[PDB]
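A.B. asks: Can you keep this structure in mind? I'll have questions shortly.
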Amino acid sequence: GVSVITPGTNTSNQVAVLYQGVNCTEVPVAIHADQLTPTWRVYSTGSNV
Amino acid sequence: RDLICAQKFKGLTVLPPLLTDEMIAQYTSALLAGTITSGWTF
């Protein structure tokens, strides 16, 4: 599961993404290769982990 | 090596609770300390 953590669009458009139940040495890190689509999701980011 | 919790592959996962066992133990410890040292006043 993918969970999106937002403070509200009234406050800010920044979000935090929780990839539920998986490790993030294992999350796909195709950040600049998102247009090639190795993932079901299209969006990919490289923020603090 | 085969675990019964490999129901993830059929799409069935378990979410962890917000309060851990340590946090529930700290709440219980606070309740016990208040009950012993202050009665019903806390």
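Here chain A follows Swiss-Prot, giving residues 594-642 in order.
Technique stated in the header: electron microscopy, 3.6 Å.
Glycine too: its Cβ is placed from the backbone N, Cα and C atoms.
Copied straight from Swiss-Prot:
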VARIANT   A:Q613 to H  In strain: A23.1
A.B. asks: What is the number of other Cβ atoms found within 10 Å of the Cβ of A:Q613 (variant position)?
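C.D. replies: Around the Cβ of A:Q613 (variant position), 10 other Cβ atoms lie within 10 Å.
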A.B. asks: Which state, by DSSP, holds A:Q613 (variant position): helix, strand or coil?
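C.D. replies: Once the DSSP labels are grouped into three classes, A:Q613 (variant position) ends up as coil.
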